[PDB]
Structures are given as structure tokens and as C-alpha cells.
Amino acid sequence: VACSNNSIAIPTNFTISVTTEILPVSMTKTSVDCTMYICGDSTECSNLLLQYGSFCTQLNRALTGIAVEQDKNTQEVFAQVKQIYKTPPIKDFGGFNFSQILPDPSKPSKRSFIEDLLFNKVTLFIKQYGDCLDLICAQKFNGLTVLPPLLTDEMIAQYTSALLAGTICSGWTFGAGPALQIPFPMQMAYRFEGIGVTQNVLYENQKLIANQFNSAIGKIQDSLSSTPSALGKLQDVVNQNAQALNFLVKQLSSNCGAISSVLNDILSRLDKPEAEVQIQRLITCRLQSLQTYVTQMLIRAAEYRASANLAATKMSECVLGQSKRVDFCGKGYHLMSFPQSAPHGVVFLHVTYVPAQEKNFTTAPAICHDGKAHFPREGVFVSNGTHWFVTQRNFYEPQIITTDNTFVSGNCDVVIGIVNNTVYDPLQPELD
Amino acid sequence: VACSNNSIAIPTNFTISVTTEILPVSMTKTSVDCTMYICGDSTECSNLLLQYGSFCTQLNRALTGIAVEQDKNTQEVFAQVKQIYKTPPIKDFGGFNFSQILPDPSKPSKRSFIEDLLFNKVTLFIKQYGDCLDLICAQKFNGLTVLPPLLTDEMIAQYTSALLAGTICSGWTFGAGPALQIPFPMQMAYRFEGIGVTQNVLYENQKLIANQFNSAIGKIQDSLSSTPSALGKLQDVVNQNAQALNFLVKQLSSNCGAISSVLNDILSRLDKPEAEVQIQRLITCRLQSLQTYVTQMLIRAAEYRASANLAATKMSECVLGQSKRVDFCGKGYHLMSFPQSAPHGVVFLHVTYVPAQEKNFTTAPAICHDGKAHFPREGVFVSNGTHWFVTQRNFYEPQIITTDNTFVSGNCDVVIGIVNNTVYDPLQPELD
Amino acid sequence: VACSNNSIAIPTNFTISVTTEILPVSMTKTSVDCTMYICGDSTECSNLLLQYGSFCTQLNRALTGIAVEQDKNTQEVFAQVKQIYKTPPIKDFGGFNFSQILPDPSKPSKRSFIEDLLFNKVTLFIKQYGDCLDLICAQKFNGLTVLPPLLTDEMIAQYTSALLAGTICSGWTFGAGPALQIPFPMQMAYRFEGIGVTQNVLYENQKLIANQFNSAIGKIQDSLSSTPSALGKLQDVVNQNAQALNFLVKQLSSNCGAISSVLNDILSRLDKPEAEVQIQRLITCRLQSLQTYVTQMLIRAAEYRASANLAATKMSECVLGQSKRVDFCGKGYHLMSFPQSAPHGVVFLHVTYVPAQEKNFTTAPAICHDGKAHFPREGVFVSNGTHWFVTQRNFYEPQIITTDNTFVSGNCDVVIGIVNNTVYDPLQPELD
Ligand SMILES: *[C@@H]1O[C@H](CO)[C@@H](O[C@@H]2O[C@H](CO)[C@@H](O)[C@H](O)[C@H]2NC(C)=O)[C@H](O)[C@H]1NC(C)=O
Ligand SMILES: *[C@@H]1O[C@H](CO)[C@@H](O[C@@H]2O[C@H](CO)[C@@H](O)[C@H](O)[C@H]2NC(C)=O)[C@H](O)[C@H]1NC(C)=O
Ligand SMILES: *[C@@H]1O[C@H](CO)[C@@H](O[C@@H]2O[C@H](CO)[C@@H](O)[C@H](O)[C@H]2NC(C)=O)[C@H](O)[C@H]1NC(C)=O
Ligand SMILES: *[C@@H]1O[C@H](CO)[C@@H](O[C@@H]2O[C@H](CO)[C@@H](O)[C@H](O)[C@H]2NC(C)=O)[C@H](O)[C@H]1NC(C)=O
Ligand SMILES: *[C@@H]1O[C@H](CO)[C@@H](O[C@@H]2O[C@H](CO)[C@@H](O)[C@H](O)[C@H]2NC(C)=O)[C@H](O)[C@H]1NC(C)=O
Ligand SMILES: *[C@@H]1O[C@H](CO)[C@@H](O[C@@H]2O[C@H](CO)[C@@H](O)[C@H](O)[C@H]2NC(C)=O)[C@H](O)[C@H]1NC(C)=O
Ligand SMILES: *[C@@H]1O[C@H](CO)[C@@H](O[C@@H]2O[C@H](CO)[C@@H](O)[C@H](O)[C@H]2NC(C)=O)[C@H](O)[C@H]1NC(C)=O
Ligand SMILES: *[C@@H]1O[C@H](CO)[C@@H](O[C@@H]2O[C@H](CO)[C@@H](O)[C@H](O)[C@H]2NC(C)=O)[C@H](O)[C@H]1NC(C)=O
Ligand SMILES: *[C@@H]1O[C@H](CO)[C@@H](O[C@@H]2O[C@H](CO)[C@@H](O)[C@H](O)[C@H]2NC(C)=O)[C@H](O)[C@H]1NC(C)=O
Ligand SMILES: *[C@@H]1O[C@H](CO)[C@@H](O[C@@H]2O[C@H](CO)[C@@H](O)[C@H](O)[C@H]2NC(C)=O)[C@H](O)[C@H]1NC(C)=O
Ligand SMILES: *[C@@H]1O[C@H](CO)[C@@H](O[C@@H]2O[C@H](CO)[C@@H](O)[C@H](O)[C@H]2NC(C)=O)[C@H](O)[C@H]1NC(C)=O
Ligand SMILES: *[C@@H]1O[C@H](CO)[C@@H](O[C@@H]2O[C@H](CO)[C@@H](O)[C@H](O)[C@H]2NC(C)=O)[C@H](O)[C@H]1NC(C)=O
Ligand SMILES: *[C@@H]1O[C@H](CO)[C@@H](O)[C@H](O)[C@H]1NC(C)=O
Ligand SMILES: *[C@@H]1O[C@H](CO)[C@@H](O)[C@H](O)[C@H]1NC(C)=O
Ligand SMILES: *[C@@H]1O[C@H](CO)[C@@H](O)[C@H](O)[C@H]1NC(C)=O
Ligand SMILES: *[C@@H]1O[C@H](CO)[C@@H](O)[C@H](O)[C@H]1NC(C)=O
Ligand SMILES: *[C@@H]1O[C@H](CO)[C@@H](O)[C@H](O)[C@H]1NC(C)=O
Ligand SMILES: *[C@@H]1O[C@H](CO)[C@@H](O)[C@H](O)[C@H]1NC(C)=O
């Protein structure tokens, strides 16, 4: 790294970067009916399952609780707007093209282009249950059932659309109060100053910025199509849950010391006093297998709550406002964030400002005018050869050092690195 | 939602809103003495429980660890001030009435009015243990005991009182260093500018603001008295723990394949070599039931740690400072937060600023004076018909556009939406 | 606490404080090979372990998953910089001495002095495995093995060094974009204004500040050497994991109702049909003991993920930037943070600004000049006896009230506490 005693580097150009962050929000809601799972509707087992007390009750309630939380997680992340907003047929945003994030009415569920890519990338035992369709299926899947969400894909898509329409047409104001319309270019102006970059930069370079933005968005399609760009975070949710269910199914073929894995064969060709023992032994193992499954699900559920809580936080701080937290809403300086829906989760597109080309300048902590030390009101002092200028830290825009750009504090005998120069007084030429 | 290409909406009025957020901090500390729980002080079981190794040791330590954490959670949230502060007998806060949050010496535990409402709203097996009062009770409750907190309700109330006295008389300064006294109206002035609202608004509308505040507080009583306003978050802590204990008790009546659920009846009327088997079978089930209980408690404890950590964060960022994080300290723009104690948790009253009435104005990104582009130093440009003004974004207070309200950057041929107008120079009239 | 109606306290001096925060990041990666752990390579057990299905498969995968996460946790916290940076041989930082945090080439692993203290303070069954060295050891430790980290101490130290070199020579810029060199004294200047303290304070008191800093660092050695200054947070990780392993080992000596705890003795002197029963009974208990162990490890792993996530957040917000969050990066106002490596965790040295000596002044919300109310542009109005001044809140530096220090809003009949005084107009003396 460069290191200096008397010099400074300042960016002369910048780029706009759009990055993708993918967070899990929820998982497929499932339930296992302990009694039929273990006994298979056999009478002898059912009676021998009551002597064990309320284990099935606790396990059923543990799983029910998880299923309920999955809907809470979803609404906490997505349902942050009470109103449903729509964009006008007029797309006049100053050169900013949002056609890939806005809903397309010709598409299924009226998803946007990018959302359609996400849905067709994540690959979703569960399908077999969906195909047989609820008791009739439960009788075939050993008490393992799948429950529908309260919010369907369309409902979630509507929330996402409303959030986007709000963000684009009214900035962040709708997240605190009433939605206040404002031209997109002006929202950007106020987001630029919000990261220490004077608003004039946007207006003067608006065309370039719009072009960099539009290209940055197009590149998203290639990133998603080329590799599992954090898509594995959602694919793993599917895979981990699927194999957990496969475990339960496989265990129903185990003996665990029992004469067989089939209750009908235990009862057949065996006197009652022993069949009771073989059944109890099989019940014990199946119950333990079920406990193992539930314990794992309780822990995973906790992980998803934490993820959902983070996703909800991101919605509030990245999308409905402008974060000052470093690397919270992506690398670089945060400007905007645009959410997209996804299978079992939420995807955030983070728009950030990043410095590019830079130059070396000679610097100084203060300027000595006439026995008094002048400090910069905003920015730093730099020398471009034989002349000194004051400029904002994040963009090399040199300006003349004047009495309106500095303040006087203390004398020239106090500051160690103070440099002799002339501060321009803008009023004297008017008197003379 | 409204959407525009050339116009803007600006709030002309505002209201003050007070919302309530309720977080769990801790749960009743309990402990189960594995050996007596399982064996009931029987000799035969005790001896047959040693052959199983250190299961009871691990379970006892798991529960002990949870109980310890409950006190850590409490002190981390509440004990953030080393000193105990008291308010003066003189309540001169500029019209702001805090009588409902400040401690009332005539009340039990010297709680405030609102706190008394919270304590009389949350409804608290455990009571039966409290009534029998420690070994004597343990012998009757099957090894299930309840431990006292290190910090009693009075001690917690004192911490809350100290935090409130600090917040009211010294703002946030005491949270970083020494407590620096400052008039309440001045603290508010500095909290208003902190959300982008010029301090003159407070002083000019101080009476209205104090009235809106006082009414907002009164409405809290109705919200708590009318419905379980997030009070269910605390009632659920009680209910979930109570039923977990009920499960353990119920399981002590189960056979789990054993000849009976009573150790005395297993030993009676049965030869030793078989009684050993029946006892071992019963021990196995009771131990498994205990493991199930402990596992659930470990997971719930984790949830409470996370909640307590959040509550501690809120204390630091909402109460002892001014959050910039969106929707972190309630909806709207954060001004102040006043904590209140509660059964097994903490309640935060969040005071936020919310925009109200609004009007439509015509806008522009810049003004063109004489071949140079003028940008607003702070706020936006708006037209009220035939005249242009500059005003702060969050409150419609129109001012004349002058050379002291703008800065010059670039020329008039660069900015797309630039509007021709006159910028007033305040010095020329003095020369002439 | 002091409380006032018409007065204010303002700090006249300050100190620099350095505090230490210690967070766990990861734990020793271990694995238990279920099959050999339970059966001890006996044939009879191995065959009788297959009838139980996929319990060993699930347990092995549960532990494997934990081990993998431990490396993820480490890289997320430390590997936030792609480049490896080095400091120059010239230590010209304006009087700031970093010799205790920078790497010393004469030391083992090229650690810094403070890091060496941390490594020699935390005390690390596991050592016995390390001493026997992988199957050969597994055969002696009952299937309990220890895995190496992907990032060795040297690699982690290099990341820490790179982060420090960056922080010192280029501030926070390298965390957002390219590394931009800047004199250390200037970085501090921009961190002081970042907490509401005018930059002139640093330059005028640079020597004092450097001295306070250097002493604050030296005191760290005494804090670590004198007491377990949060070092218990790392020692507990070692202790908790060690005893968990000791539990597994102890359980291999239990009978759990079996004829003995030794498979060779169960098989010897016992007919096969019964040996099968005694083995199955022993397998059941050993498997349950293993399940208990794994469950505990899954929960602890979750705690470490949460801790690692916080540590990663601190790296981004405290070290690679400047936090505005209260008490997030230590008590007082945050300036800088310097990370140090440690056994199984990360240590943050937080540099904060704290107000010291203070004085009482009489205050006012506004000044009335000639029928119009003047409000302070920045800071507060105070009286030092018979004269009024305007000064910044966090440091008593009184200045004359002028037209350039205030703004006019409304008239003198609106503000309640307004005080009659004279505002100085700096231009009139030039005309006259
Ligand atoms: C700042 O960087 C941008 C690129 O991000 C430069 O814009 C490009 O300029 C070249 C000509 O040198 C054109 O061929 C490209 O088409 C432009 N790109 C875009 C998106 O318009 C810009 O000129 C640079 N500005 C400075 C001062 O260096
Ligand atoms: C916004 O971007 C989209 C996507 O590139 C543009 O739509 C393309 O327009 C070209 C030219 O007519 C067609 O050849 C492509 O097939 C269109 N792509 C798609 C997916 O429809 C759209 O024209 C751009 N709008 C604006 C105002 O720039
Ligand atoms: C340092 O800044 C000065 C002032 O901008 C530069 O001098 C100007 O150079 C331009 C040509 O690029 C001339 O048209 C101006 O008339 C010059 N102004 C003055 C006051 O001389 C100077 O060249 C810069 N130093 C370097 C090395 O570029
Ligand atoms: C900045 O200017 C001052 C004069 O205003 C310089 O101070 C003088 O330096 C000369 C030597 O060249 C001495 O003989 C004078 O007695 C000094 N006068 C005073 C009032 O100190 C100062 O050295 C200049 N600083 C720099 C960096 O050039
Ligand atoms: C801003 O809103 C407040 C109400 O929140 C208005 O104050 C009320 O004004 C009516 C008269 O129209 C009185 O009857 C109420 O008693 C007032 N309420 C309070 C709490 O004082 C205020 O006038 C509005 N101001 C503007 C400019 O619209
Ligand atoms: C602060 O608010 C309290 C609560 O309304 C006021 O106390 C009430 O005062 C009225 C008038 O004397 C009584 O009729 C009520 O019974 C009182 N309520 C209670 C709970 O005591 C109190 O006067 C207000 N103080 C100020 C300065 O406004
Ligand atoms: C736009 O602003 C101007 C200036 O404030 C308004 O004109 C003033 O109107 C008031 C009456 O409300 C008169 O007393 C002032 O003398 C007028 N000033 C000038 C310069 O004409 C104008 O009415 C506003 N436009 C609209 C539609 O209200
Ligand atoms: C702002 O004022 C400028 C003049 O200072 C206008 O520019 C002139 O426009 C007329 C047409 O009406 C041309 O004939 C002149 O040659 C232009 N002069 C220059 C220097 O460009 C400009 O059009 C005005 N803009 C608006 C929006 O009214
Ligand atoms: C502010 O406090 C510092 C100490 O933190 C004071 O500096 C000390 O001053 C005494 C003399 O009174 C010296 O003996 C010490 O050696 C100084 N300490 C250091 C580190 O230099 C400083 O004088 C105080 N300033 C004010 C205005 O009170
Ligand atoms: C930075 O601090 C270190 C630590 O105190 C200084 O090193 C000491 O220097 C003295 C004087 O030569 C020796 O007696 C000590 O034994 C040194 N300590 C160690 C650990 O080496 C170092 O000189 C200081 N550097 C600067 C520029 O102040
Ligand atoms: C209030 O402030 C005034 C102005 O600074 C103080 O008066 C000055 O006191 C110094 C001595 O310390 C004299 O040298 C100045 O000439 C005085 N200036 C004026 C205008 O009188 C005043 O002493 C301060 N009040 C108190 C109690 O210290
Ligand atoms: C601030 O000065 C104004 C005068 O500019 C004072 O107002 C006058 O007070 C006298 C009584 O002493 C009355 O007789 C005058 O009629 C008032 N004039 C006006 C325009 O109101 C005001 O009292 C002074 N305020 C303070 C705190 O001294
Ligand atoms: C650069 O280093 C020299 C010592 O070699 C020092 O005297 C000078 O003051 C430093 N420059 C600045 C701006 O500090
Ligand atoms: C600035 O100087 C350093 C060496 O001190 C060099 O490595 C770096 O490339 C220079 N940067 C520019 C833009 O010239
Ligand atoms: C409003 O839209 C028109 C196109 O219909 C455009 O020419 C004009 O510049 C827009 N107004 C502003 C302020 O951008
Ligand atoms: C502003 O104009 C929109 C239509 O463009 C309208 O719906 C809205 O109600 C108007 N707001 C006000 C305060 O007039
Ligand atoms: C101080 O208290 C009195 C009442 O005793 C009040 O009249 C005065 O306005 C208060 N001072 C300030 C600055 O508010
Ligand atoms: C300020 O006044 C209070 C009493 O109102 C007193 O306790 C405090 O010590 C005083 N502070 C100073 C610096 O004099």
C-alpha cells in the first residue's frame, strides 16, 4: 500500500456498481403426525403409544410452531407497506432504465424479468405430495404433509412491486410518512450528497451515470445465468430440508433390534406377549428418530429466523432509506437498493458509488495567511504543482482557497505543518 | 402513489407520535434436580441411576447455565448506568408532562403510573412453589424448584428511574461521559435538527409540540388497557414456560412400557431381578423426558439471549442517543425514547416525528442566474405559482433564493432541467 | 445528577481512552467417527449397528457441518482485505507510537507485542492427540479426532497486519475502494470533526493527544497481565469444549444396565443370544450419549456463529470506518479501532474521545437583536458572566456572536427564553 508523510491521493473519476445479495427468509412448512407416523394406523401400536404419555403432543406442537413462524418471517420481511403502489405508463426517469426490475404484465404471476430468472434457477419428496393432491395423501406419505403459505407468490410479488414503485417515485419518504413524489434525478442528487459527494456531480454527469447504471443492471443477468451467484444459499434450503425428510422415511425400514421393520409381520406369527415387546422396541426407535428430526428442524428454524430478521433490517435500512453502515448494503458507498422476490427468500440489488482513477497531490493541514491559521470548511488542501486548492475528499474538483472556504483558528505558530499562502477575499474587489 | 417528472410534494405540518415496543429480556430461573426427579429418593433407583454415568450431571449443568444467563441478560439491558439519579421536586420542562413515566412515591415499589399498568396486566405451578415457601418444597414438587433473581423489581425500577432522570435533565451526554445539565427545550432543539428539521420550528411551535406530546402519552394508557398491545410477547413467556413444566409433571404418571408409574408398586409384589428391569425401563423414559425438556429450554434460552441483546442495543442507541437507523426506534423520525420496566422484560416508548399535511409544488434541479448554475446549499427549489423559493425538505418554510443560500457550479448549458431566475445578492443594497 | 432550567454544562478539556473488547470467532474443529466410537472395531457390534439405520450418518454429518462452519467464521471476520499490505521502515505518524500493535519480525509468527501477550495468556485431551501425531491416533482416542484449520496463525496474522497497515496509512478508503494515502494527523482531524469536534482542536493539541494515546496503549499491557480482562471469554471456549469431550470419554465406562462396559467381556463367557442383547443395550446408551454431545455442540456452534457475525460487523463498522452507533465500538465517542489476533478469537482496541473537566454557564435558546430572533448556526449560546458567546457543544471554545454564526428566523415576540443582546456585523467596519 502507498503510505505518506506529506501527500495525499484523490479520486478523479468514479463508477457505479450493482451487486447482488441473497438471503433466505423461510422454508417449506411441513408437519409430521406422530401417532400415524409411528403406528401406521395399527391398533396394537396406537394403544401401546398412549402408555408413553405426551411425547407426540410435544413433537407435534414443536413442528406446528415452526410452521407458524415461517409465515411470520415472510410478512416481516415483505409486508412493510400497507398500500399497493403502481408505476405510470410513462417511464421518464432521466435515462434510468428499470425495465428489468419492474413487473412485466405478459409474464406469469406478473413477475419482472430478473425475478423470472431467479424462479427458473432454483430447483424445487415434496413434489410427490404436491402431485397426489389432504388425509388421503397423508395415508400414503406416512403422516408427512406439506402446508401452503399464507402469502402466495403473487401476493409477495405485489408487495415487492409496491416497494419498488414507492422507492422510484417517492424515494424513502413513504417509509416514514406519506409518499411525497419527487423526480428520480433529484432523489439521486440527495443520495450523492449523502455520501459526501456534492450534488453538482450528478447533474453535470447525469448521462454518464445513467449509462453506467443501465449497463450495471444488464450484467446482472449474466452473473445469474453463468454461475450459482449465491443461489446456493437458496438451493441449500431445499436440499437440506429434502434430505431431512428422506432420513425419516429411511428410518421406517430399520429394525433397531426389533424382529422386523413391519408392524404387520411383528403381529403375525408371534404370540401377543412378545409382539408387545417387539412393537414397544420399534416404537422407541421410531420415536427417537422423530425426536432427532424435530431437534434438527428447531435449530434450522432458528437460523432462518435470524436470516429473516436480517432481511427485514436490510429492507428498512437499505431499501427504505440510506445506510451509513460500512459494507452493510454492499461494498462502496450506498446509494440505493432494489428488492426482488425469489423462491424461499429475498434478493437485494445494491447500487453503490465506487472511486476509480486517482492522482497524487501534495497536502497541508492548514494555510497561514497573515499570522493566522486558516482551516478548510470542507475538504482538503492540495497542491497541483505551484498552486494550492481546496477540494472535496471524494472527488477531485479543485477550487480557489477563499475566506468563504475556510475558517480562522489560532495563529501560525501553533500548527506543525502549516504552509504560507494567500487566501482570496471576494469582497475587496467590490469595494475597489 | 403519486409520481412526477417536474413536481414535488412538501409537508406543511407535522405531528408527534409515541409508540410502544415490548421486548422479553429474561425468564423465570428454574432448576431440576435430576436424581430426585427420576428416583423420588428411592434407594433402588438411586443405585440403578449411577450405572448410567454422568447424564444427570450434564443435565443439571445445562439448566444451571441457563439460570445464570438470565441474570446476565437482565443486567446487560438495565444496568448501563453506574450512578443512581433523581429528579428535582421542580417539574419545569417547558410544558412537557412526564408524570406518567416518572416514579410515584405513593405507589408500591415506587413505580410510575404506566409501569403499574404493565405489572397489573401480565398474569404470572410456579405460584404453588412460591406459596409453600427450600428442600422441603423440592420434596413435594418432584425436584422442580424456582430460584430468585439477583436484581429484584425495586432494583430494576431504580435503574430505570436513573436512566429517565439522566435522559430528561442531561440528554445523552451521561451515556458517553459526565452528565451535563441542559434545559429540556434545548435538548429537543438539537434532536429536531438531528432529523433535518431546523431548530426554529421547535421554539416557534413549542406550545403545540408540548401539547401533542402530552396527549400522545395519555393515549398509551388506553392502548394498554384496551388490548394486549404486544403484551402477549410477555404473557407467552409465562405460558410457554409453565406448560413445559407441566409436561415434566405429567410424564411422571406414564408407564412407557413399565409395569406401573410408581416405584413403590414396582418394588412391591415383584421379585428383585425383575423389579430392576422395570425400574431401569422407567428410568430410561423419565431421563428421556427430562432430556426433551432441557433441550427445549436450551433453545428458548437462546431466543431470550438474542432478544436481550437487542433490548440492550435499543437502550444504547434509542435511549442513550439518537438513532439514524430506519424503523429501528419506531416509525417516523426518531427524537427520544423513554424506557419502562415490565414483568420479565422491558418496554420502550418511542417518540417520533411524522409529517402531516402536504402540498404540491413545481420544482427544478438548479437556477440559472447569469450564465452560471446555482445549486441549493440546503433544501430544494420550489415554485408557489409565479415565484421561486428555496426550502428545507421536511417542512415547507419558503425563503428567498439568495447568494447565501446557493453555490455556483458549472454553467447553464450543462444542467438539463435548469430554470432561468434571479438570485438575490444581499450586499449590493449596502454599497448602493 | 445536575438538572437545570436556565443553565448548561460544557466540557473544557478531554482525554483519550483505549478499551479492549474480546470476541470469540471459532472453536477447535473436532469430529467423532460414530461407528468406531460405539463399537471399538468389534465385529459383533458393527453388524448390530446397521440394524439401527442412519443415525451414525446423521451424527457424522452434523459434526462435519460444524467443523466446516468454523473456517467460514474465521475467514468472514479476518479475510476482508484481498491485498497484503506492509508498513514502511519510516515511522513518521506525528508522534503516534504503534510499536506495540505492529508486527515484530524478531518474534515467532511475526506477531506484535500485544498479540504475543494474548497468545501466552490463553491456556490450550486435545494436546494428547496433538502429541500422538491420522487413523493410528483415532484407534487410541476412541474415534475422537482433531482437524487443522484452513487458516493458520501466520495467515491470520498476515490479514491482521494488512488491515493495520491499511488503517494507519490510508484510513478507511481502502475498505470502500483503492487505498488512498493520507498523513495520520489528517486522518485524525477528519475523525474529530466526525464526532462534532472542530478539527482545529487536534492540530492545536496534537502533542498532548499523541502523548495521551501512547500512554493509553502502554496501559493495555498492565490490564492484560494483571487480570483476565475478558480473557475468560476465550478461556471458556477451551474449557467448555474440553469437558464436553471428557463427557464422551467417561460414558464409555458406563454400563447403562448392561452386564459390563467392555464389549470383549460381554462377548466372553456369555452365549450369543444374550450377548446380542447386552451389546444392543450398550449401543443404545452409547448412541444416546453421542446424541447428547452432538446436540450440545450444535447449540454452541450457533452461539459462535452469532459471535463471529458480530465480530465481522465490528471489523467493517469500527475498524474500516467510523461508527455513529452509541457504545457499539466502546464507551465515549468513536475515533479509531485497531484489531489484534488471538487464540480462537479477535481482540479490538477501541480508541474513543471522552470529555473531562467541565464548567457551568448561563444559557439561552435565542438572541434578540433588533426585533428579530437569531439562532446559532452551530453550537449553543452561553454567558461567562456579563458577556454572551457562541460555542461548540463538545468543547468550550467561546466565540463572538456574529451574523456569520447565526441565522434569523421569526421575531422576538415568539421565542419564550429569548435574550436581548448585540450581534456583531463584520462588514460594517469595512464600509466605515
Ligand atoms: C470516467 O470513466 C468513464 C467510464 O466509466 C469514462 O467514460 C468512457 O469514456 C470513453 C472514452 O475515453 C468512451 O469510449 C466510453 O464509452 C465512456 N463510457 C461511458 C459509460 O460513457 C469517462 O470519460 C471517464 N472520465 C474521466 C474524467 O476520466
Ligand atoms: C430499457 O432496456 C430494455 C432492455 O434492453 C430495452 O428493450 C430492448 O430494446 C431493443 C431495441 O428496440 C430491442 O431490440 C430488445 O429486444 C429489447 N429488449 C427487451 C427485453 O425487450 C428498452 O428499449 C430500454 N428502454 C429505454 C427507454 O431505454
Ligand atoms: C497548478 O494550477 C495552476 C492554476 O490552475 C496551473 O496554471 C494554469 O495552467 C493553465 C493551462 O493548463 C493555464 O491556462 C492557466 O492560465 C494557468 N494559470 C496560472 C495562474 O498560471 C498550473 O499549470 C498547475 N500546475 C501543474 C503542474 O499543472
Ligand atoms: C511565513 O511568513 C512569515 C512572515 O510573515 C515567515 O516568518 C519570518 O521568517 C523570516 C526568515 O525568512 C524571519 O527573518 C522573520 O523574522 C520571520 N517573521 C516572523 C513574524 O516570524 C515564515 O518563516 C514563513 N513560513 C514559511 C514556511 O515560509
Ligand atoms: C397543524 O396540526 C395541528 C394539530 O395536530 C393544528 O393544531 C390544532 O388546530 C385546531 C384549529 O384548527 C385546534 O382546534 C386544535 O386544538 C389544535 N391542536 C392542538 C394540539 O393544539 C395546527 O393548527 C396545524 N397547523 C397548521 C399550519 O396546519
Ligand atoms: C401532568 O399530567 C397529570 C395527569 O393528567 C396531571 O394530573 C391531573 O390533574 C388534574 C387537575 O388537577 C386532576 O383532576 C387529575 O386527577 C390529575 N391526574 C392524576 C393522575 O393525578 C398534572 O396536573 C399535569 N401536570 C402539569 C404541570 O400539567
Ligand atoms: C407566490 O409567491 C409570491 C410571493 O410571496 C406571492 O405573492 C405575494 O402574495 C401576497 C398575498 O398573499 C402579497 O401580500 C405579496 O405582496 C405578494 N408578493 C409579490 C411579490 O407579489 C404569490 O401570490 C404566490 N403565488 C400564489 C399562487 O400564491
Ligand atoms: C435563459 O436566458 C438565456 C439568455 O441569457 C436564454 O438564451 C437565449 O435565448 C434566445 C431565444 O429566446 C436566443 O436568441 C439567444 O441567443 C440565447 N442566448 C444565449 C446566450 O444562449 C435562454 O434560452 C433562457 N432559458 C430559458 C429556459 O428561458
Ligand atoms: C487537560 O488535561 C491534560 C491531562 O490529561 C493536561 O495535561 C497535563 O498537564 C499537567 C500540568 O497541569 C502536566 O503535569 C501533565 O504532564 C500533562 N499531561 C500530559 C499527558 O501532557 C492539560 O494541561 C489539561 N488542559 C486544560 C486546559 O485543562
Ligand atoms: C515507541 O514505544 C516503544 C516502547 O516503549 C519505545 O521503545 C523503548 O525505548 C526505550 C528507550 O530507548 C527503551 O529503553 C525500551 O526498552 C524500548 N522498549 C521496547 C519494547 O523496545 C520506542 O522507542 C518508541 N518509539 C518512539 C518513536 O517513540
Ligand atoms: C466574560 O467575557 C468577557 C469578555 O471576554 C470578560 O472580560 C475580559 O476579561 C479579560 C481578562 O480576563 C480582559 O483582558 C478583557 O479586556 C475583558 N474584555 C472585556 C470586553 O471586558 C469577562 O471577564 C468574562 N466574565 C468573567 C466573570 O470572567
Ligand atoms: C428587549 O428590547 C426591547 C426594546 O427593543 C424591549 O421592549 C420594550 O420594553 C419597554 C419596557 O422596558 C417597553 O416600554 C417598550 O414599549 C418595549 N418595546 C417594544 C417594541 O416592545 C424588551 O423588553 C427587551 N427585552 C428584554 C428581555 O430586555
Ligand atoms: C515529512 O517528514 C519530515 C521528516 O523527514 C518532517 O520534518 C515533515 O514535517 C513531514 N511533513 C509533514 C507535512 O509533516
Ligand atoms: C502515488 O505515489 C506512490 C508512491 O509513493 C505510487 O506507488 C502511486 O502509484 C502514485 N499514484 C499515482 C496516481 O501516481
Ligand atoms: C417533463 O417531461 C418532458 C417530456 O414530456 C421533458 O421534456 C421535461 O424535461 C421533463 N421535466 C423535467 C423537469 O425534467
Ligand atoms: C398532487 O398531485 C397528485 C396528482 O399528480 C394528486 O393525486 C395529489 O393529491 C396532489 N397533492 C396535493 C396536496 O394536492
Ligand atoms: C426558569 O424558571 C422560571 C420559573 O421559575 C421561568 O419563568 C423561566 O423562564 C425559566 N428560565 C428559562 C430560560 O426558561
Ligand atoms: C454546576 O451546578 C451544579 C448545581 O446546580 C453543581 O452540582 C455542579 O457541581 C456545578 N458544576 C460546576 C463545574 O461548577
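Following Swiss-Prot, chain B residues are numbered 705-828, 833-841, 848-1146, in order.
Including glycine, each Cβ sits where the backbone N, Cα and C put it.
Per Swiss-Prot, natural variant B:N764 to K is noted as: In strain: Omicron/BA.1, Omicron/BA.2, Omicron/BA.2.12.1, Omicron/BA.2.75, Omicron/BA.4, Omicron/BA.5, Omicron/BQ.1.1, Omicron/XBB.1.5, Omicron/EG.5.1. Remark: B:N764 (variant position) has B:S735, B:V736, B:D737, B:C738 as non-local neighbours, by Cβ distance under 8 Å and separation of at least 6 in sequence.
Among the natural variants in Swiss-Prot is B:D796 to Y, noted as: In strain: 19B/501Y, Omicron/BA.1, Omicron/BA.2, Omicron/BA.2.12.1, Omicron/BA.2.75, Omicron/BA.4, Omicron/BA.5, Omicron/BQ.1.1, Omicron/XBB.1.5, Omicron/EG.5.1. Counted within 10 Å of its Cβ, the other Cβ atoms near B:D796 (variant position) come to 13, all protein chains included.
Long-range Cβ neighbours of B:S982 (variant position) (same chain, at least 6 residues apart, Cβ-Cβ under 8 Å): none. Swiss-Prot documents B:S982 to A as a naturally occurring variant and attaches the note In strain: Alpha/B.1.1.7.
The annotation that Swiss-Prot gives for the naturally occurring variant B:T1027 to I reads: In strain: Gamma/P.1. Note on B:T1027 (variant position): other Cβ atoms within 10 Å of its Cβ, all shown chains, come to 18.
Other Cβ atoms within 10 Å of the Cβ of B:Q1071 (variant position), summed over all protein chains shown, number 11. DSSP classifies B:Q1071 (variant position) as coil under the three-state reduction. What Swiss-Prot notes for the natural variant B:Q1071 to H is this: In strain: Kappa/B.1.617.1.
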**OP:** Measure the gap for me: Cα of B:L828 to Cα of B:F833, whole Å, across the 4 residues nobody built.
**Re:** 10
Original post:
What subset of the variant positions B:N764, B:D796, B:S982 has a Cβ sitting under 8 Å from a Cβ of chain C?
Top reply: B:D796
Subject >> Anchor-to-anchor CA distance, Å, B:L841 and B:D848 (intervening 6 residues not built) >> reply: 7
Original post:
In Å, rounded, how far does the Cα of B:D796 (variant position) sit from the Cα of B:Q1071 (variant position)?
Top reply: 31
Subject >> DSSP state at B:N764 (variant position), helix/strand/coil >> reply: helix
**OP:** Taking ligand 18 as the reference, state which of the variant positions B:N764, B:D796, B:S982, B:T1027, B:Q1071 have a Cβ closer than 6 Å to one of its atoms.
**Re:** none
Subject >> B:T1027 (variant position) to B:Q1071 (variant position) - Cα separation in whole Å >> reply: 34
